[PDB]
Amino acid sequence: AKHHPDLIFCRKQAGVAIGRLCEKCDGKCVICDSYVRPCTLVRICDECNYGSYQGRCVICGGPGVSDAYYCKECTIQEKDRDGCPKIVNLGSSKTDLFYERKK
Amino acid sequence: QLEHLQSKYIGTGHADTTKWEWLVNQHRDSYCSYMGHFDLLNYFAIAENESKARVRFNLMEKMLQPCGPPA
Amino acid sequence: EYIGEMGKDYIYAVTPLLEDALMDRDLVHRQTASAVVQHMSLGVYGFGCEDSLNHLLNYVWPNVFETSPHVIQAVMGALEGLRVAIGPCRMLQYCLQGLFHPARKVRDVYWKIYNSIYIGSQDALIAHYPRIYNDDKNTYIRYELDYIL
Amino acid sequence: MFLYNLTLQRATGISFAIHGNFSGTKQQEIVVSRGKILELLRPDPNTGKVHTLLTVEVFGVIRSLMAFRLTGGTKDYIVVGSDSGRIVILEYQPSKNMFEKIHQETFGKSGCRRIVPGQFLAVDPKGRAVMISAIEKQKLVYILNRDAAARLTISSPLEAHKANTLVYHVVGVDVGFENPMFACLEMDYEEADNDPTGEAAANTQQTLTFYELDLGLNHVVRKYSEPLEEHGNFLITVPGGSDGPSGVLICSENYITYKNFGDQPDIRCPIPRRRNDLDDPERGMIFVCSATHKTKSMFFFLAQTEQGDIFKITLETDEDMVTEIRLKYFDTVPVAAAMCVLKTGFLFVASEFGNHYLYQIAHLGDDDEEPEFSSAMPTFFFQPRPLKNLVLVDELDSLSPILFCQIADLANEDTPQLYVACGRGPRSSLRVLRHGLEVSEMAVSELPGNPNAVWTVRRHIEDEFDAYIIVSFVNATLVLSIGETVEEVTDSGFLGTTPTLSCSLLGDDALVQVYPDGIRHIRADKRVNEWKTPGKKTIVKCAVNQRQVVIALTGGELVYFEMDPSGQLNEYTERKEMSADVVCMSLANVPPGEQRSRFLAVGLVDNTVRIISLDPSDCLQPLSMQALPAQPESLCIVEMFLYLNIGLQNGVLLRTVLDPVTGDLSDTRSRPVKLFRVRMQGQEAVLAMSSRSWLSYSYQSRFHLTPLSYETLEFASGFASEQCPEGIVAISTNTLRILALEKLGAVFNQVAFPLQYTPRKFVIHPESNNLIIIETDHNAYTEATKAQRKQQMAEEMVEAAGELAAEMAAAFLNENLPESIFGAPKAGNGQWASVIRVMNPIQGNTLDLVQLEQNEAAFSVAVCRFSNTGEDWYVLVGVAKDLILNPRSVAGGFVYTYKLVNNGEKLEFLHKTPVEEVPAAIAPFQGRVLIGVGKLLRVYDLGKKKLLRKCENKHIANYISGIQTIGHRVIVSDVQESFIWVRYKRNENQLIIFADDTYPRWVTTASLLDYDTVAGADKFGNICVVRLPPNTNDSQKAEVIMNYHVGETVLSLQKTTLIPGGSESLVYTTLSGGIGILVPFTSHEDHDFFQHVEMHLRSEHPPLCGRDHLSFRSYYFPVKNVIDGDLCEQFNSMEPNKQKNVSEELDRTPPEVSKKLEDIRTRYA
RNA sequence: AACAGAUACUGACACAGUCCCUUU
RNA sequence: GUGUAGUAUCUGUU
Ligand SMILES: [Zn+2]
Ligand SMILES: [Zn+2]
Ligand SMILES: [Zn+2]
C-alpha cells in the first residue's frame, strides 16, 4: 500500500509461488491499489511462502481467497520486475486500532 | 521507501559523488552495451581489422581501470 | 486513468486548465495537476503525443523544489510518467544542469531524479550521454563511437 | 503521416550455431541464431545440401544460446538468454513445425544491462541444472527436473552473487553424477579503484573459481579459487565421468592450459606459429572458437586461430592423471564465430563475415606427413598447405557486411538492379542483386522451324525419366528421346505427318497423338484404338488426363472419354454445344484419393467458365459458372487444400480456391498467359508466362510468385533425367533449351565480383555507367611494401648463417599464400592501405587501377565537373595520413584530382592539395564542391596547381560526417549532433547556419526526401525522419515527425521504385544483411485497420523470447507513426482458433485479412 | 528564531478485529 | 462519529 510510508516490502528474489489476496483486498494492485486492468501475476519469495504463511494475503495477511495481479501502469513502468511485493511490517494504524478497540 | 530501492542498484549516486566515478560508471556501462548488441560489435570489428573475439577481449580488458587512476 | 488509448483527443481541451492549475499559488492544486499529468502521460504512451507533453513537462518541472511529502510524491510520479511517455533524453537534459550545483540542498534532489531516470532504461542513457572533454591525466572520451566506415 | 515497415530479405549473419537432436529422430539438426531471427537447419546426409525448415522471428537481441537433454531423454531443448530479463526454454514440434515455449521466468529489468544476467548460459552436461550470469555480480542457478507426466519442471532460482567482480566466461564441468559444478573466469576490481598511484591496476590476475551446486542443501557455494598466469578469454569443457577426466581447458594468449581441482599439476602447451609469417612479432596469438567430438572409442577437440588454422587437440593421460597435451595441424578455413561437428562426418563452418561452408571430414589427420607437437617437448613452427583432411560440398550465400548500396539501372534492363558493396578484407566483393529466380542453361539445340508445343510424357509410369519428347511444328512434328545422345527415333510407331496438340498418358505406358483431325491412340504394346473425327469441323481443344481423354470440337462440342480396366474408350452419347467457343480448357491430375480428376473446367468466349461434373449421369452438364474481368487464357489447377489458377488475356494472374463455384479471388499483375505444371523441389508448382516466366511454387504451404531471372521465353516442358532430375525442357526462338532449378534462390539472384580491400563508397559515372570504387583497410600492407618486406626477410634469413648457403630463399620467394584463403598479414594499428578501382558493372572486369602509398586512407570520392571548364570530368579523393584510431590523432590530409578522359576508363594524376584535417565528405554543387575537413566547412574551386578555397565556416560542433545539398540548401551530417541547415549566399560569399536539431544523434547516413525533409539513420539502429517547419526563412529548430528501431545498424537510405508499375518507397539496407522498405498508406481506413490488427496481434501473440514488442520498437526513442509489418504478417502462420478469434475481433474473416495483408506487399514490392 | 494556542487541508488511509507456532 | 500518518495558514509569550 502506498498510503502508509511506514510499511516495508520484502522484495527478495521471487520464486515459483503465486501470491493471494483476501476478500477485502480483492481486485487491487499490490503496488498502487488500483482497480483498473490487472495485467501480470504476482510471485513471492520462498521465505514468504513457507509454513503458516502459505496462501495468505500479500497486503494485510488475511486468509487468501483470490490471486494477486499487477496493474497495466505498473507493468508499463516495469514495476513488476522488482522482487516479491509481500509486506513484512505490521503498521502503526493496525496496532493502535487494536489497542483502542481493546481499551 | 524509495531510497532503499535505489541504494541497492549499482550505478546510482548521491550528493557527495565525484565526477571521476560517474564517468567510470558511464564507461563501464558503455563497454557492457558494446558487448551486448551484435551489429555494433560488427561495426567495431569492421572499422579495424580485428576478429570479434579480439575486440571482446580488449573491451573486457579495458573494464578494469578505465579513465585512468583516481585522485 | 480510466481511459487509456482514447484520451489523446482530449489533451488539448484540458491543457489550459492544467497550466492554470500548475501555477504557484497553492500546493494542492499543483499536487492534483501533477497526478493528472502522470496518469495522462502513462495513458497516451506509444501514440506520439509528445508535443503537448513537452509543454506540460516545462510547466511541471519547477515544482520539484518542494518539501511537503505528498507534493513530492505527486511530482516524482509525474516525472516518471513523463520519462516513460517522452523518453530519457529530455529528462536527462533537464536534470543535467544542477547535478553538480554548489548548493548541497539542490544536488540531492537532482540526484534523486537522476537515479529514478537511471534505474529505468539505462541502455538508452548509453546513447544519450553528453560528450566530456578529457582532463590532463584522465581519458574521458569514448573514442569507439567516433569510428567511421 | 504513417509508414508501414516491410522486409524483402532477412539477415544472414550467424552468431550462434549450436547443434543437437531437436526433431526427436536419429537425424541431427543445427539451430543457428541471427541477430534477432531464430532459424533451424537440416543438412542433407546424402547430397550434402543444407535446407531450412523454420525462420521464426523473436523481436529481441539474443545474447546466448545452448541446448541440453535430460538424462534418459531423446529430444533436446533450447535455452535462450536475451535482452529481456527472462530465461526461456523452447522445444521443436516436427508435426506443427513451430517452436513451443515450455517455461519462462523473470529475474530483472530489460535491456542489455551491466548487473542483469543473460550474457552467459552454461548448462550441466547431464541436464540437472542451468546457470545464467551477468558480466558483473549476478549469477542465478535453476534446477531442472521431470515429473510423473513426462514434462520438464523448473525450480526457484538460487543466487550466487559476488560484489565487485567481472566474469569473462562460464562453463559447466562434467562431474559424472556427483554434485553439479560450474567454472568461471572471474576477476576482481575492488582495490584497483582505490589506488591513486595506479600499480594496483597491475598485479591483478584472473582467478579460476568453481561453484558447486549442493542438491541436498539447495544452495550454491564457491569452493576453489586459484590465481592464473595469463589472461584467459574462454574455457573448454573436458568430457569426464566414465570417459575421460574432468577439468577445463583454459585458452590464453600464446598458450593453452589444463587445470583441475583437488590435486593436479597443470600442463601448458604453446600454440604453434606459422612459418615465414609476415606479421609484426609484437602482437600475441589467441584462439577464437572450438568444438568437441566425443565418441565411444576416443574424443578430440578442434580449435580455430586468428589466422584461420584449425588444430586438433588430443589429451594424453594416465589411468586417471593427465600427462600432456598434443597439438596437431588439421587444416585451414575462413575465420568463423562458431563451428560444429556432427555425426556422419560433417563440419559446419559459420563464418563471422561472409559466406558459410559445409565440409565432410574424409581423414582424421593422424600419423600423417605433418608432425605433432606436445607439452613434453622442450616456439613450434608449421607449414600451412591446401586442404587435405576436408572436402567442400556445400556453400551458403550471405551478404553479412553490406556497407554501401545504390539502386539504379546501369544495364539495359527495364527493372532496376541493386549494386551492393558487401564483404570484409580480402574476401570483399561487389554483387548484382536483381529480383527473380536463377535460371541455368545446360543444352541448347536449334530447331529449323516454328515449334509450338512440346511434351515430356514417360514411356511407362514406373519409369524414372521422360522417354518421349514430341516437338510439334506448324504442319509437321519432331520426336526425340532422353539419353546420353539425344537423337530422333524413326521406328517409334508414331505417324509423323500431322501436328501434335497434346500427348496424354492414358494408361501406364499408353500415349495418344492429338491432331486437328481427331485423336489416334498408339499404346506402347501392339495395340491401336484409332478414332478419327471426319468432317470439316475437327477437334479444336484437348484435355489430357492420367485415365481420360476429354476433347472438344468447334462450337463447344465437348467429347468425353474414360478408361476401363479392359483398355477401351467410353464415349457418352451427348454432344451438348454452347453458344460460344472454347478459349482455354484442361483436366486436373488424377489423385489416388478420388477415382479420377475431380472436376473439369472449360473456359468460354462469353467469359463464363463451366465446371462440368465427370459422372456419366450428368456428363457434359455444367454445375456452376464464373465470370472473369477479361478473356480467359488458361485454367490451370494447382495442387497443394487446392486452388485454381486462371489465365487472362491481360497480364494479371488470378487464383481461385478449389470449388465448383467461385470463391476467394487473388489478383496479381498484354500477352496471352499459358500455365504448365512441373515438379519443383519435390512439390507440384506451376509456370505462368505473361510477359516473362512466372513460377508459382507452394513452398512449405506458402505461395510465392517470383519470375525466372532470364530473357523472355515462350514454351516450357518438365525435364527429368539422371543428370538433371529436376528441370525444364523449353522451346524459345525456335530452339530446344534445357533448364535446371536445383537450388531454390527465392529472390535477388546474385553475381559477385571480387575486390582487394574493404569497400567504403562508390559513385557512378553518368556518361558511361561505370563505377569508381575506393577500398581501404586498417592493419594492412600495400603490394610494394609487403614485397620489399619479403625481400628483406629473405635476405636476413639467408644471412642467418644457416647451412651461409641456404636454398630456402628460392622456395620462400616462390611461396605465395592466397590471401582470400589464408588471410592477410595484419601488421599494426597505424598502417593503412588503399586502392582506386574503375569497374565495368555489367561484367566485373577492372578498366583501371591506382594504388596509393603507405598510411594513405581513402575516405571520400566524387565525380564532378567545374564551371571554368566544359566537357571535363574529374575525380576527387579524400585521403588521410598517419591516422590513429583509439588514441585519436591525425597528421594532415590530402585531396587528389584525376582527369577521367577515355570514356571514364583512365585516371591520370593532376595534383594533390594538403589540408589540415582529414576530408570526410566531398559533394559538388553549382559547378564547385564542398570539402569538410574536421569541423571546418569550405568551398573549393579548380585551378592549375591545386584547389583554391573561397568560403569557410568554423561553427560546426564536432567532426563532419557527410554532406547533402539541394538547390541553394545544403545539409551537414555531424558525428554526434543530428543535422545542420546552412545556406550559401552567392552575392556575399558567406555560409551561415539557420536551423539545427534538438536531440543528438550518431548518424551514419542521410537521404533527402523533399526540400524540407531529411531521413537519417543511427549507429544504434534507429531510423528517424525530420522536417523543417514551413515558416522558416533561410535559433530555429526542426521537428521530429517519425521514430523507429530496426534493431540493426543502417548504412544506406535511398528512395526509388523497385517493381515496374508500382509506387516509390524508402528502401534501406542494414549492416547485418537485411533489406527492408518503408511504404505509405493509400487510405485512412487502411491505416486504422492495420493499426487495430497490430494492436490485437501485440495483445494475443507476444514475442517468442519474452520481449515486449512496443518496448522493443521504442528502445531509444518512443515509436512514432510507424506500423511494424512483420508482426502484422505473423498472423498468416498462427493457429486456426486464434486466427478466427482475432479475425472476428476484426469483424472480418481470416481469408479477407490475409488478402488485405498481401495486397500492400504485392503493390509496393 | 524558540515555546504555546486556534483554524483549515491531503492520503479511493482505516472501523470485535483475532492473531495463523503459544510451549512443556 | 473515532484513530494513523502528514501539510498549510493565523494568534499570544520570550
Ligand atoms: Zn519475500
Ligand atoms: Zn488483504
Ligand atoms: Zn499498479
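Here chain A follows Swiss-Prot, giving residues 2-104 in order.
Quick check of the header: electron microscopy, 3.1 Å.
A Cβ is built for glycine as well, from the same backbone N, Cα and C atoms used for every other residue.
Residues annotated as Zn(2+) 1 binding site in Swiss-Prot: A:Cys11, A:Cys46, A:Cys49, A:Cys85. The Cβ of A:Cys49 (Zn(2+) 1 binding site) has 22 neighbouring Cβ atoms from other residues within 10 Å, across all protein chains displayed.
A sphere of 10 angstroms centred on the C-beta of A:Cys61 (Zn(2+) 2 binding site) encloses 15 other C-beta atoms. As annotated by Swiss-Prot, Zn(2+) 2 binding site applies to A:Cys23, A:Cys26, A:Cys58, A:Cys61, with the evidence given as experimental evidence.
Among the features that Swiss-Prot reports, Zn(2+) 3 binding site is placed at A:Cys30, A:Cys33, A:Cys72, A:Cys75, with the record citing experimental evidence. Counting every protein chain shown, the Cβ of A:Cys72 (Zn(2+) 3 binding site) has 24 other Cβ atoms within 10 Å. In the three-state DSSP reading, A:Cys72 (Zn(2+) 3 binding site) counts as strand.
Around A:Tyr36 (mutagenesis position), taking its Cβ as the centre, 12 other Cβ atoms fall within 10 Å, counting all chains. Here Swiss-Prot notes a mutagenesis experiment, A:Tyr36 to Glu, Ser or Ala, with the remark: Alters the structure of the presumed branchpoint (BP) adenosine binding pocket within the splicing factor SF3B complex which may lead to decreased binding affinity and thus affect pre-mRNA splicing.
The mutagenesis experiment A:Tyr36 to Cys is recorded by Swiss-Prot, whose note states: No apparent effect on cell growth, localization of SF3B1 protein or formation of nuclear speckles. Alters the structure of the presumed branchpoint (BP) adenosine binding pocket within the splicing factor SF3B complex which may lead to decreased binding affinity and thus affect pre-mRNA splicing. The secondary structure of A:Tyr36 (mutagenesis position), as reduced to three states from DSSP, is coil rather than helix or strand.
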Out of A:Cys30, A:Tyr36, A:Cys49, A:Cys58, which recorded positions have CB atoms lying under 6 Å from ligand 3? A:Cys30
Rounded to the nearest Å - Cα separation of A:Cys75 (Zn(2+) 3 binding site) and A:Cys49 (Zn(2+) 1 binding site): 22
Residues among the binding-site residues A:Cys11, A:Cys33, A:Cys46, A:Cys49, A:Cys58, A:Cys85 that border ligand 2 - Cβ under 6 angstroms, in sequence order: A:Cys58
If you draw a 10 Å sphere around the Cβ of A:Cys23 (Zn(2+) 2 binding site), how many other Cβ atoms fall inside it, taking every protein chain shown into account? 17
Any idea which of the binding-site residues A:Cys33, A:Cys58 has the thinnest Cβ neighbourhood at 10 Å? A:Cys33
Alpha-carbon spacing, A:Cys46 (Zn(2+) 1 binding site) to A:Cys23 (Zn(2+) 2 binding site), which is rounded to whole Å: 19
Other CB atoms, at most 10 A from the CB of A:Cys30 (Zn(2+) 3 binding site): 25
Candidates near ligand 1 among the binding-site residues A:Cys23, A:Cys26, A:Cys30, A:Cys33, A:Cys72, judged by a Cβ under 6 angstroms: none
Using a 10 Å cut-off, grab the number of neighbouring Cβ atoms around the Cβ of A:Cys46 (Zn(2+) 1 binding site), all chains included. 18
With a 10 Å radius around each C-beta, find which of these binding-site residues (A:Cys11, A:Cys26, A:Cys75, A:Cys85) has the fewest other C-beta atoms nearby. A:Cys11
Neighbours of A:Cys30, A:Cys33, A:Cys72, A:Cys75 excl. site residues, C-beta within 8 Å of centre, Zn(2+) 3: A:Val31, A:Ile32, A:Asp34, A:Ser35, A:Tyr71, A:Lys73, A:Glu74, A:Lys80
Whole-number answer please: how many Å between the C-alpha atoms of A:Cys85 (Zn(2+) 1 binding site) and A:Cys23 (Zn(2+) 2 binding site)? 17
